[PDB]
2 protein chains.
Amino acid sequence: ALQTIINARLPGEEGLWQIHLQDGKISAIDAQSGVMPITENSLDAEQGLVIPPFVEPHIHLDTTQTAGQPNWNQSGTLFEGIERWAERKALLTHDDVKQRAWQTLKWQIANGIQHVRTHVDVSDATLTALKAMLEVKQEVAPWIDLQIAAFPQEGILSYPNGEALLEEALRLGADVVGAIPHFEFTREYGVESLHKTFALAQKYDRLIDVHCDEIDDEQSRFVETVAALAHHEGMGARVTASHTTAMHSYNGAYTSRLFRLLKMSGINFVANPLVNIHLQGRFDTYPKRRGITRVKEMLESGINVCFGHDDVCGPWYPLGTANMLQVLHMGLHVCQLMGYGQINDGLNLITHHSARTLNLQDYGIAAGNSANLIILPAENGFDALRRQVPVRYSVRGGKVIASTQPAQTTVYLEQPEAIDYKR
Amino acid sequence: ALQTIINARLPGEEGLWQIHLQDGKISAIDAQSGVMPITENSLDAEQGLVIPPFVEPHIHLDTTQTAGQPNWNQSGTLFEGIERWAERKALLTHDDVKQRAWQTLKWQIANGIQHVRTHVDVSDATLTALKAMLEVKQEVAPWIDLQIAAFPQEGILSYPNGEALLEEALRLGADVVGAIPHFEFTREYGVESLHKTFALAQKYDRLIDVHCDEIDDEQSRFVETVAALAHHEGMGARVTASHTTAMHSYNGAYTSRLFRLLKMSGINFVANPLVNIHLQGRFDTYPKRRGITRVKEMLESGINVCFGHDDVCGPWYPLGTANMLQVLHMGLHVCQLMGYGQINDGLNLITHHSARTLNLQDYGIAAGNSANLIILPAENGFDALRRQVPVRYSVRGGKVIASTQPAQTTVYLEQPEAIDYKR
Ligand SMILES: [Fe+3]
Ligand SMILES: [Fe+3]
């Protein structure tokens, strides 16, 4: 089957491009001087944008599809969400977890997402969801490379056998070590928990992704320990701080001091715009803070930052179709990244930057890489974002794994007219 | 003598009740269907409210009755108060302490208080006040069960031989181990001081009551260490955090996170409304914060909180008659617990909740308990509070130990009329 992608636009490049495929890899990328004809074994991008696959750097596949079960959250807070989740966690079964994880994973495949990092709550002696997710990881592997992050949701030091269970999760095969220092009983447990997390990541050679300062508390500064420990161990690339919503509330002087360390450390940041706008600012009356981390500033400083969906129809977020362009849309608005170039470059926040966060080794439209790429029916990132386009084709190992025939809208004026909303 | 209390109202109960007494204990409690006749050996509550005795969970009997000696405070701050007290402490004698402690204790007996926890400053190599108070404890025992809390007023780590003196105080018989982490030179001394306090309480099997975050500093969070250490040691019931006025100034997000630990830990909280309204907010100009801990929220969350008088005519508070209904009145206003039910249930804050704070084993109107109870000439808690009623009778071991013949007010209109201010 497929030998070429033709008539492709590429972000930050002029003109049209031909992507040659061989043995499941990209063999060569060649500029075109005009439109190429279609032929058998050519997939025509039709002057749409070709990008490496969307990435979901932060989702909770063990909580997905449980919104309102057994009860709703309600106050719309992180803290009530954890309480509601704890009630649902007591009701987990193996098949329950696999079915719900797979439901969301199919939406993700449909949405051109080929790389997903799922957190899985390991504050659970039975490790029910983890055992299920390890099977799901193997099952979905033809379509999605799933990383599993062992997430000690109720604390490492603040939950019975929390450290032991976290380590057990790694011994069972979790790819990433998690932590939640702002949810530990004390600041000292918070800091200690990070030492323990880093020690485990080094013992097992695993990545780190900390739920870090997800709280509107200007004194929640666990991020400095995450970055300092990464710098000390020389392991920045392998380390991620998720959320860091407290950073929205820091004074500017501390933030400036901190940013030097953040860039030196080389650690990654995940913002979760759909969830953060909902859960943050809940303790303000009016005015009410936005509560997303300092994405615009990170980008300006060359600090790697990217966007996750976080929860899809779960205890913290009742909405979602696991759509990364939608996540991006919310983040651009709330972060005021609304300049033409900022919007256009927005795709990086859900592609390349997220690949870096996942420490991916085979990602991007480049000769020698696996032929994993998606085609958006749009002229550039700005257009894709504005029109919230579907993924026309998703290609993995040089084979089509998803396609969307786009909607067709007609208005019946003096004559019928097709409406495509371009611009 | 006394065999029965008749015509008694009880909080949260309908109708009238008869309380049978035998051998200094309550033998039985029986509902009445109407008013019972008086007889010899019956004490007639006269459809007034019968409750277990008032409790003073936080007072400084070593500083009581010293207001303005040798100098006044003045700025009306915690910090100047400590300075003024230090000057008075240098002048203490054995008999001086006993006489002043006894003066306030008699006001307390008159006010139906049968349980008192006094702090005693043990930042004093001579332990003068402690030695006096240990004698007072034995002397007053027929009327008041006095707990002595060893209070390292000038710090454990920040005062010469502070830890040794604290331990000496326990060896001499103090019932409760104190601490003052926000007054230690550094945050690290604050945290360390709490480890040392818990270690002493476990070594000697004593209760803990920390002067905790009594400061308008949003960064004073020693309460999380007090609660975490209690939870770790499984000793919540035995532990109290006094004041926690900093909590008035916390952001809502941290407070929400903290509250989960506060409820899990099971520790007790004392607010001191008369003193807190006076000493807190002194560093604000306008607007000026109230500075009482989050009493309303604690009650809503089922966290045990109660009220103390703190200082009676002392270096921090020049007023007082050691009257718990007056303390309660101030707290209801400043905390905005002003709903009918909130006011009516206010008695719990100076009875049952305070008994829990003192870890009392024989408290409440229940069969088998000691016959320790007081009678208020009021229909319910709301009425008692509104009219600031005296204690008509105080009964201990089934014997009357105090009584008040109430004031009689007459207005001379066209005819004389008795005025009772009911409603
Ligand atoms: Fe998450
Ligand atoms: Fe005090």
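Numbers in chain B track Swiss-Prot; the residues on display, in order, are 5-427.
Determination method: X-ray crystallography, 1.8 Å.
From the backbone N, Cα and C atoms, a Cβ is placed for every residue, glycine too.
Straight from Swiss-Prot, the features:
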type: ACT_SITE; residues: B:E218; note: active site, proton donor
type: BINDING; residues: B:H62, B:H64, B:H215, B:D314; note: Fe(2+) binding site
type: BINDING; residues: B:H62, B:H64, B:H215, B:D314; note: Zn(2+) binding site
type: BINDING; residues: B:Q157, B:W320; note: substrate binding site
type: MUTAGEN; residues: B:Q157 to A or N; note: Less than 0.01% of wild-type enzymatic activity
type: MUTAGEN; residues: B:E218 to A or Q; note: Less than 0.01% of wild-type enzymatic activity
type: MUTAGEN; residues: B:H247 to Q; note: 200-fold decrease in catalytic efficiency
type: MUTAGEN; residues: B:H247 to A or N; note: Less than 0.01% of wild-type enzymatic activity
type: MUTAGEN; residues: B:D314 to A; note: 17-fold decrease in catalytic efficiency with cytosine as substrate and 2-fold increase in that with 5FC as substrate. Shows increased sensitivity to 5FC
type: MUTAGEN; residues: B:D314 to G or S; note: Still active towards cytosine. Shows increased sensitivity to 5FC
type: MUTAGEN; residues: B:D314 to N; note: 35000-fold decrease in catalytic efficiency
type: MUTAGEN; residues: B:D314 to K, R or H; note: Loss of enzymatic activity
type: VARIANT; residues: B:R13 to W; note: In strain: SO5076
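For the recorded positions B:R13, B:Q157, B:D314, a Cα to Cα distance of within 10 angstroms from B:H62 (Fe(2+) binding site) holds for B:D314. For B:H64 (Fe(2+) binding site), other Cβ atoms within 10 Å of its Cβ number 28. In terms of Cα distance, the recorded positions that sit within 10 Å of B:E218 (mutagenesis position) are B:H247, chosen from B:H64, B:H247, B:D314, B:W320. Geometry remark: B:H215 (Fe(2+) binding site) versus B:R13 (variant position), CA distance 36 Å. For the recorded positions B:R13, B:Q157, B:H247, B:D314, a Cα to Cα distance of within 10 angstroms from B:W320 (substrate binding site) holds for B:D314. Classification of B:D314 (mutagenesis position) by DSSP places it within a strand. Here B:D314 (mutagenesis position) is positioned 30 angstrom away from B:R13 (variant position), judged by their C-alpha atoms. Calculated from their C-alpha atoms, the gap between B:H247 (mutagenesis position) and B:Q157 (mutagenesis position) amounts to 14 Å.
Under 6 Å, Cβ to nearest atom of ligand 2: this is the test, and of the recorded positions B:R13, B:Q157, B:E218, B:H247, B:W320 it is passed by none. Annotated pair B:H64 (Fe(2+) binding site) and B:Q157 (mutagenesis position), C-alpha to C-alpha distance, rounded: 11 Å. The Cβ of B:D314 (mutagenesis position) lies under 8 Å from the Cβ of B:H62, B:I63, B:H64, B:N276, B:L278, B:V279, B:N280, B:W320, B:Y321, each of which sits 6+ residues away along the same chain. Reduced to three states, the DSSP call for B:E218 (mutagenesis position) is coil. In the three-state DSSP scheme, B:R13 (variant position) is classed as strand. Sequence-distant neighbours of B:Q157 (mutagenesis position) (same chain, six or more apart, CB under 8 Å from its CB) are B:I86, B:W89, B:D125, B:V126, B:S127, B:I184, B:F187, listed in sequence order.
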